[PDB]
Amino acid sequence: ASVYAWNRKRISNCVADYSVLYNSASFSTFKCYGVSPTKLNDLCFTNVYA
Amino acid sequence: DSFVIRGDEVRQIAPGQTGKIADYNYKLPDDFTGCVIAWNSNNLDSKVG
Amino acid sequence: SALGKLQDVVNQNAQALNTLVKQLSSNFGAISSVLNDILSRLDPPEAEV
């Protein structure tokens, strides 16, 4: 989607294997604020928003 | 410590950085005391094909 | 009330303790008032700050 009409996808009731993202080489920018992605494998949340 | 990388990866040669290079190839300490120097070598390390 | 001069003392100290404990729940500019939560979210280079 265009930036002005940016899409939002809600993620809930699922297991998040963040490795697939932080082990991939397909990304040029991967910047996590207030968190480290590796630790996200040990963390739970009520919702995520992509 | 001398080596060669690609351009956009030069940013990874610094303390506290992450990525393929900083993780699996060459990792600097968070308390690094020293200099990092880098210059393009397309004329030397690149060839047709 | 006759024993106020004693009770007051106790109360004072109690406050000075409660306040102290309360000051653990603050952030002081940090992203969290807890320590393990920071250790479980950040790497040393920023958890240190």
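Residue numbering for chain C follows Swiss-Prot, covering 943-991 in order.
Quick check of the header: electron microscopy, 3.3 Å.
In case you wondered, yes, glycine gets a Cβ from its N, Cα and C as well.
Remark: C:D950 (variant position) has no non-local neighbours by Cβ distance under 8 Å and separation of at least 6 in sequence. Natural variation at this site is recorded by Swiss-Prot as C:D950 to N, annotated: In strain: Delta/B.1.617.2, Mu/B.1.621.
Long-range neighbours of C:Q954 (variant position) (same chain, six or more residues apart, CB within less than 8 Å of its CB): none. According to its DSSP assignment, C:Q954 (variant position) is helical. Here Swiss-Prot describes C:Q954 to H as a natural variant; the accompanying note says: In strain: Omicron/BA.1, Omicron/BA.2, Omicron/BA.2.12.1, Omicron/BA.2.75, Omicron/BA.4, Omicron/BA.5, Omicron/BQ.1.1, Omicron/XBB.1.5, Omicron/EG.5.1.
For the natural variant C:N969 to K, the note given in Swiss-Prot is In strain: Omicron/BA.1, Omicron/BA.2, Omicron/BA.2.12.1, Omicron/BA.2.75, Omicron/BA.4, Omicron/BA.5, Omicron/BQ.1.1, Omicron/XBB.1.5, Omicron/EG.5.1. For C:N969 (variant position), the number of other Cβ atoms no farther than 10 Å from its own Cβ, over all displayed protein chains, is 9.
Taken residue by residue with DSSP, C:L981 (variant position) is part of a helix. The note that Swiss-Prot attaches to the natural variant C:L981 to F is: In strain: Omicron/BA.1.
Quoting Swiss-Prot on the natural variant C:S982 to A: In strain: Alpha/B.1.1.7.
DSSP gives C:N969 (variant position) a coil state; it is part of no helix or strand. Ranking the variant positions C:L981, C:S982 by other CB atoms within 10 A of the CB puts C:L981 at the bottom.
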